[PDB]
Amino acid sequence: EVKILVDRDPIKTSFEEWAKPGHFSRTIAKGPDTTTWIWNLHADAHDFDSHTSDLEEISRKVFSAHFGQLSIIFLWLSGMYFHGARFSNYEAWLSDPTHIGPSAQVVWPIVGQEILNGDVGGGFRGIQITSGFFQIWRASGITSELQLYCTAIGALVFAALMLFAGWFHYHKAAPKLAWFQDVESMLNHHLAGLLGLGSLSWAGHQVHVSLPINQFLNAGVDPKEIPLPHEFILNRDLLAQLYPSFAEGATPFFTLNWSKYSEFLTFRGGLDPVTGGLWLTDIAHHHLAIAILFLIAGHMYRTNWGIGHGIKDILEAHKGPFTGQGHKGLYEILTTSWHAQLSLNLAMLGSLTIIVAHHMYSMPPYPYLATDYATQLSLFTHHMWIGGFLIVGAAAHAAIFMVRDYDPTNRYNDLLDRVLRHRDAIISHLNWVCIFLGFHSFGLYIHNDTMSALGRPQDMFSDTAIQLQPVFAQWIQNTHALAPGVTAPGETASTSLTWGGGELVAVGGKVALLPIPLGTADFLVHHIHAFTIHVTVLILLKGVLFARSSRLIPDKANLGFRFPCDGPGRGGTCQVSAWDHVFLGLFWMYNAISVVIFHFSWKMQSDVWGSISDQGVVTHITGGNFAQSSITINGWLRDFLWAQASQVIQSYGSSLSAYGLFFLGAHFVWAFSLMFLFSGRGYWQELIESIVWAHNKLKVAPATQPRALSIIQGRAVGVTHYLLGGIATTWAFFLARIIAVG
Amino acid sequence: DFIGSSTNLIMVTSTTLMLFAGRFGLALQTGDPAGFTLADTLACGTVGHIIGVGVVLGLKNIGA
Amino acid sequence: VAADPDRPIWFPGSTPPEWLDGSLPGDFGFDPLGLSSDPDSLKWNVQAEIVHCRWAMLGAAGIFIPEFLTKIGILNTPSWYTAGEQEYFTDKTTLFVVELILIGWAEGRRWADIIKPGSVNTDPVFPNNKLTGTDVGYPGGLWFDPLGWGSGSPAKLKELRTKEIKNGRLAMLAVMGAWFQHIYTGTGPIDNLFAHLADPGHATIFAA
Amino acid sequence: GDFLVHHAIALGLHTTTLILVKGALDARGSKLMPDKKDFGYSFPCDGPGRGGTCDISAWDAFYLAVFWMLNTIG
Amino acid sequence: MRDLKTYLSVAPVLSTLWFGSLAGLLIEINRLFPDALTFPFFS
Amino acid sequence: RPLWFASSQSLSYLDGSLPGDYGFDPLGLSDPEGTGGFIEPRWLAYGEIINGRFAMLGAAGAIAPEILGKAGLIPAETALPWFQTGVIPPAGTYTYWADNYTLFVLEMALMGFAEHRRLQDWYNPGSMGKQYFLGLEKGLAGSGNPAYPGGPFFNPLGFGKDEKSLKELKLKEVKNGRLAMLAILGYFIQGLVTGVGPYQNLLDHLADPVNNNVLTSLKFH
Ligand code: CLA
Ligand code: CLA
Ligand code: CLA
Ligand code: CLA
Ligand code: CLA
Ligand code: CLA
Ligand SMILES: CC(/C=C/C=C(C)/C=C/[C@@]12O[C@]1(C)C[C@@H](O)CC2(C)C)=C\C=C\C=C(C)\C=C\C=C(C)\C=C\[C@@]12O[C@]1(C)C[C@@H](O)CC2(C)C
Ligand SMILES: CC1=C(/C=C/C(C)=C/C=C/C(C)=C/C=C/C=C(C)/C=C/C=C(C)/C=C/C2=C(C)CCCC2(C)C)C(C)(C)CCC1
Ligand SMILES: CC1=C(C/C=C(\C)CCC[C@H](C)CCC[C@H](C)CCCC(C)C)C(=O)c2ccccc2C1=O
């Protein structure tokens, strides 16, 4: 059934098409009559569904494009590991990681920018990075710079291999459509073979290399004194001196006597109190169990043999009573459309990035991550933003499916039809609950603000005036703190210490994630988060559902996914397109993730992070001013924005001065974006035609006719400059704030 | 694995139980009167190993 | 410039490219990247090969002969690598300017000879003098070809010109070998040769 | 600083003036919309045809000039 | 190749080549001649 | 023809034309539907034969320092197993007449000549005989097939005088070669778990087969 259907030499390797730009499209492969052409050359560059009509060439194009992306990421990791090897203080950071700033970038002394090379620590002048690569490397048992250079060279090798792979799998031997459509084998392999064997091999590294090395690094051993990792593979006596279960080898394994493996495959949940990260002993067992699970999960789908679930046979089996035929047809609209799959995988990968952000602060998995408050904050914020962007792109590509790849005649689905038929009910109830949440989450902030301004602090919604305690979250918190016991024995402690009954993991002078107390401010801000998420889903789901038709435009699909409008008629029908809906959902994702990372930064700096002296008195970075000031907007303006932006603006003449520079610059780029979002094309075309008169007066009339940006392009430029500016403002503000007071 | 013990006997019994459930009333081509392929016996023995390890460690932790 | 469809090529079994017909003096079909796919690009790269070859042959001689007649045929030469650090009767930036002014003259005549095939054959001072060279890159004049060997049958001329660039190609390789040797290895090239001939095994590029 | 902010002020005045003068002189029409006098001073647009005509009216010149005016007076 | 040079002459590739060369020029000038506010030659 | 674990997909294209076929293609890499690149039935059979010949040379040479190294014919220092000879300096390096890496460059140069000429007979078999190679290009023709040149430098004394004899000889070839490939895999896994030579792994089994098997030696080193 499944096979390796692949055809040779379909496309010629030649620069002939490089010389002819815009070759991929018909209207673009004839010349730039205008300047918009170049914007259409980049816009449609990766719109392979519009270049061709057959799915075979599209699948080959995106396959080799994924290979290019993997080449890029291998080259990026090459850069990171190399810069760690040569331009870093990692060899010194291992000695005193609680006081040396992790730095992996040095600037060139030319124009005074050598101030950026600051006193990170370790006898090294550079930039205090906030990526957490140093923490990984301590978790990977690197203990050198040679290993990092070798890793960089190997990553460069794999980058070149992936580049050759894309070239081979497009130009030399490109797979045909029967190969991609065999999703059964693809899932069987990516579950068991990528995620199963990948987690298994990382468990092997974690058992053989990370665990024995971190058993010494945490035990006051200098990295120069540690035995090399391969010495544990060659000499098992040195490995057994700390974990004697290796003296028996795999006889405990194959005889199912796993009870004599707990020296290195543990379940003692919680954070290693010597470094603040999770127990690597638990992470080895984790990735091992995940290997078992993905290995049994990747033998689920029939590929060639009589066993396995045909995914058609799973989907067609589910047919609801008043839900109609049910999931029949979905295997044909997911295997004959890349955009549907792209949307699904984007949505899940984005929510997974967010879950990563959430589980990487509350269960610090790397050593000296929780105490590197810059790394923790930056990683949470990063992955939150990536998740929001991926979800918003999932919306865009659901819409693109609905416009292009949706065919109720051939590739019919029942549930999608049922969703389209009461789409007004969906959007009406979402448009209601967004207003309800908006009111009962932000009008509460307004109420607190007014009551505090009228001198009525006894009337706010605070932890002192009117109790809005998260009773449900408090119950989950208290039962997860008292989870070690009847419900989860053999764990020795809670799976995390972000719950009230937990304890404080004092690492050096720092505090590293004691319990998080949930009060009225957490209720208010969590409902603000639900609000912003619900409005984003309103906008995006509305764009997806009404991508094809509305009461306003019933032929919206014929106009396309990415179109500005259908004229000033009907009172005006700007931004009816799903592209414009996702362009608005970008702003709302921005507001959502911005208030999310603000909640994170403030709740952490006030209720979690800080410094605990040897007497035991923990003093937080702000001073616990979240539950009292995060109930009103003036606190976010005063105690969070105004106050914590006293280290990014005062950082002029310091090592953190590029942060204030990009603070002002990202401010600027955001505001500059407002020139695009607010304005319209017609003014700029008329202005351009005036200055084109000024040029034609001097025989400087360019043949590529100067055209103002297309409307959808003005909206794209506006949203990208707006997001870049707000996000770089926040990035600079967070990084300078959290590196300065640290 | 020190054959004749409880873990080994339990494992062999579970593996043979799953192989029997496969050969007679299911749950690498025609080489058996019942159409039992190499992949079918591989599958049945692997899930037999799964249940065997599960029940072995479940008797170890509580009981045996 | 007669084609040879069945000439021996760099990679036997391969099909040499269309733009290498066999006409050139020493074209074994070695152009995988296609850096001479164009006709004029080929005509330029030919003279580039010729002059890199000739400069590299003069370089290989002035490296190894002063390094061969110094280690055994005893003389006193400082080196080939650190000869730029040594001092002479002129400042280091001065004689660089002088040899630039003097070499740029000839190289401008060469530029003219390449752009316009026959333009610089008359001596501008004494127009009775001449260079009897029809082929670009091979000026058959007295100062270059006084012994009359650069003329005759085009087949003998082709075998002689491929002899030339054959010596010149490994001269290029030898000069950059001396470069990479004096960098990786400390001592000079002929000393590297003697250390290789002492123990061919434990004397190579490898040291670990 | 007074020099630099006076030049910022000049930027603001010249730019607000640019927006307003351009709207006023292209109020009757331009090349993109030569019969703009027939649509009046305040009209939304002329449609997505001819590349797009968002904010083409002289009213919208006034609009974006109010933005630049607020900026300048700020 | 003629088409490779046609691509190298394209506006972005030639723009980044031109601005890399230019940026190296200004960079090496601001390293050899740093911290410059006034033109002192024939001042 | 015999069909040992032959899928219905497999025997559509495994029509007995290849030497030593038994229908065993459960995966289907030799399916001729498309299958460009290196995955193709012709290159796959060629690679089978070549890895088999090299594995025969391996399984003979990885243990010849032990089957007649313990018998006394060979000295003791030149009697190490396959993994202590110098191919893994982490496991052991014998000091040969040269450095361990100049010998690798020797391999690369010599086998580069040999194997690139083999490749250029694979692509177009009419070559290797049209180009002068120090006069010995006459017997490098590669008459009819790439895996079976039959030249006077590869088949000096005739064995394929009849296609029956040549077919049976190719069958014996591929069978001994597959056996040697399995042997090399056994060598690698045995030296990976036991860290001892393969002939010693045989002798520990022959002495007491019960406590010397894969079962009891599941613990490594
Ligand atoms: C280097 C050798 C080489 C050559 C000469 C070609 C030649 C060709 N390819 Mg192939 N290709 C190659 C390598 C090569 N390819 C590799 C390595 C891959 C894997 C990624 C592909 C994948 C591929 C696909 C999927 C497709 C082609 C196509 C084409 C044709 C048109 C390409 C074009 O005009 O866009 C030229 C484009 C560029 C020069 C730039 C592309 C971007 C590169 C890959 C990465 C950019 C990295 C950069 C750092 C990121 C930006 C950040 C920056 C701001 C810092 C042409 C025949 C197309 C075709 O034939 O369809 C009709 C097609 O669909 N190629
Ligand atoms: C798995 C991830 C993924 C994949 C494979 C795709 C793939 C695609 N998307 Mg989707 N998309 C994604 C994520 C993804 N996108 C995300 C995360 C979002 C949310 C914003 C979107 C939103 C989105 C929309 C709204 C649209 C697409 C479209 C497209 C298609 C064409 C895009 C194109 O040609 O632009 C080629 C590349 C460019 C034009 C460059 C973009 C320039 C960016 C914005 C630069 C600035 C960002 C940078 C990080 C900041 C540094 C600045 C510095 C350089 C100074 C293509 C099928 C379009 C489509 O299908 O049209 C019919 C379309 O309309 N996508
Ligand atoms: C602070 C600026 C701001 C405010 C207040 C709003 C307000 C709103 N937006 Mg808008 N929006 C904004 C900026 C803003 N937006 C920007 C900059 C963009 C650009 C992308 C958008 C894009 C946008 C879209 C695309 C969508 C919204 C939606 C919404 C609504 C959700 C909240 C709601 O109705 O709950 C209640 C109202 C509030 C929370 C607003 C504050 C009001 C306070 C609490 C009380 C007001 C006083 C009270 C009534 C007394 C009256 C006194 C009397 C004298 C008048 C609401 C109309 C969504 C919508 O319409 O569906 C729900 C939607 O789909 N907005
Ligand atoms: C100075 C450099 C140079 C240049 C410009 C040429 C130019 C030419 N050669 Mg010659 N050649 C050279 C050196 C050079 N050769 C050397 C040193 C060898 C021996 C290794 C050869 C062997 C050779 C053969 C066998 C043949 C040619 C042929 C040709 C022609 C077609 C190929 C082409 O477009 O080349 C253009 C070449 C370049 C533009 C130079 C490449 C520049 C890149 C950056 C090189 C980078 C990688 C390199 C390996 C690193 C050098 C390290 C070094 C220390 C080893 C053209 C006239 C063919 C022909 O028609 O003969 C007349 C032919 O059959 N050449
Ligand atoms: C437009 C506003 C503006 C102005 C006027 C300046 C002006 C200056 N900046 Mg500032 N700067 C600006 C914006 C501005 N900058 C912005 C936006 C940034 C952020 C990107 C910076 C960031 C910045 C830094 C970080 C630094 C400067 C520096 C400088 C000084 C550069 C002097 C120098 O090296 O030139 C020397 C001249 C050249 C590089 C040009 C050489 C041109 C070649 C040689 C051709 C000319 C010869 C030609 C053949 C003709 C000869 C005559 C004959 C043949 C006919 C100068 C005072 C540097 C400094 O020293 O500050 C005081 C410095 O360190 N600036
Ligand atoms: C996304 C990754 C990916 C995917 C899905 C494919 C898929 C495919 N490739 Mg491509 N390929 C890739 C990456 C990928 N390749 C890369 C990165 C390279 C460069 C190294 C190549 C080079 C390549 C060539 C040269 C050829 C293919 C071929 C094929 C096809 C058949 C392969 C097969 O049956 O397996 C067969 C697999 C084996 C026989 C095993 C190979 C043994 C190696 C040495 C180890 C593989 C394990 C891997 C490295 C992980 C271990 C890591 C290690 C450190 C432990 C199929 C269309 C062939 C084809 O039919 O043309 C399309 C073909 O000729 N590919
Ligand atoms: C000119 C030259 C050397 C000149 C040396 C001189 C003057 C030396 C002078 C001195 O020593 C003396 C006398 C005395 C010393 O005291 C001082 C100095 C001053 C040091 C070397 C060129 C050296 C040039 C070299 C090594 C060129 C190598 C090119 C290669 C390998 C090309 C490969 C390809 O281009 C093809 C052929 C075809 C394509 O399709 C594919 C690829 C693969 C790209
Ligand atoms: C998310 C992401 C990231 C990261 C990632 C990572 C880090 C991952 C990892 C992953 C992994 C870590 C993976 C792994 C994989 C693996 C594999 C894929 C393997 C394979 C193997 C094999 C296949 C083998 C086989 C064998 C052997 C040898 C043994 C026995 C026999 C057999 C044959 C079975 C980043 C940040 C960059 C960006 C974004 C995205
Ligand atoms: C400013 C603006 C424009 C005009 C924006 C223009 C066309 C961008 C300015 C020209 C760009 C910067 C290209 C010029 C640079 C070229 C690459 C040429 C190179 C020249 C040197 C710099 C190398 C719109 O078309 C528009 C449309 C809809 C809503 C809002 C707006 C909007 O706000």
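Chain F residue numbers are taken from Swiss-Prot; in order, the displayed residues are 53-273.
Cβ from N, Cα, C; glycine included.
Taking the Cβ of F:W56 (chlorophyll b 1 binding site) as reference, residues of its chain lying under 8 Å away and at least six apart in sequence are, in sequence order, F:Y74, F:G75, F:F76. Sequence annotations record features per position, and here Swiss-Prot assigns chlorophyll b 1 binding site to F:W56.
Reduced to three states, the DSSP call for F:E167 (mutagenesis position) is helix. What Swiss-Prot records for F:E167 is chlorophyll b 3 binding site.
Residues annotated as chlorophyll b 4 binding site in Swiss-Prot, with similarity to another entry given as evidence: F:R170. If you take the C-beta of F:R170 (mutagenesis position) and look for same-chain residues 6 or more apart in sequence within under 8 angstroms, you find F:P198.
Within 10 Å of the C-beta atom of F:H257 (chlorophyll a 6 binding site) sit 15 other C-beta atoms, taking all shown protein chains into account. Annotation source Swiss-Prot lists chlorophyll a 6 binding site at F:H257.
Neighbours of F:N103 (mutagenesis position), defined as other CB atoms within 10 A of its CB across all chains, total 16. For the published mutagenesis F:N103 to F, Swiss-Prot gives the following note: Reduced chlorophyll-b content in pigment complex.
In Swiss-Prot, a published mutagenesis experiment is listed as F:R105 to L, annotated Impaired complex formation with chlorophyll; when associated with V-225. Neighbours of F:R105 (mutagenesis position), defined as other CB atoms within 10 A of its CB across all chains, total 17.
In Swiss-Prot, a mutagenesis experiment is listed as F:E159 to V, annotated with the note Reduced chlorophyll-a content in pigment complex. Taking Cβ-Cβ distances under 8 Å and a sequence separation of 6 or more, F:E159 (mutagenesis position) has no neighbours in its chain. Secondary structure from DSSP puts F:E159 (mutagenesis position) in a helix.
All chains included, 12 other C-beta atoms sit within 10 angstroms of the C-beta of F:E167 (mutagenesis position). The mutagenesis experiment F:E167 to V is recorded by Swiss-Prot, whose note states: Reduced chlorophyll-a and chlorophyll-b content in pigment complex; when associated with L-170.
According to Swiss-Prot, the mutagenesis experiment F:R170 to L carries this note: Reduced chlorophyll-a and chlorophyll-b content in pigment complex; when associated with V-167.
Annotation of the mutagenesis experiment F:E225 to V in Swiss-Prot: Impaired complex formation with chlorophyll; when associated with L-105. Other Cβ atoms within 10 Å of the Cβ of F:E225 (mutagenesis position), summed over all protein chains shown, number 18.
When Cβ atoms from all protein chains are considered, those within 10 Å of F:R230 (mutagenesis position) total 17, not counting its own. The note that Swiss-Prot attaches to the published mutagenesis F:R230 to L is: Impaired complex formation with chlorophyll; when associated with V-100.
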Ask   = Which of the three DSSP states, helix, strand or coil, fits F:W56 (chlorophyll b 1 binding site)?
value = coil
Note = The rounded CA-CA distance in Å from F:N103 (mutagenesis position) to F:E167 (mutagenesis position) is 13
Ask   = Quick one: Cα separation, F:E167 (mutagenesis position) versus F:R105 (mutagenesis position), in Å?
value = 14
Key: Euclidean distance between Cα atoms of F:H257 (chlorophyll a 6 binding site) and F:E225 (mutagenesis position), Å   = 29
Key: Distance from F:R105 (mutagenesis position) back to F:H257 (chlorophyll a 6 binding site), taken between C-alpha atoms, in Å   = 28
Inter-residue Cα distance where the pair is F:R230 (mutagenesis position) and F:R105 (mutagenesis position), in Å = 9
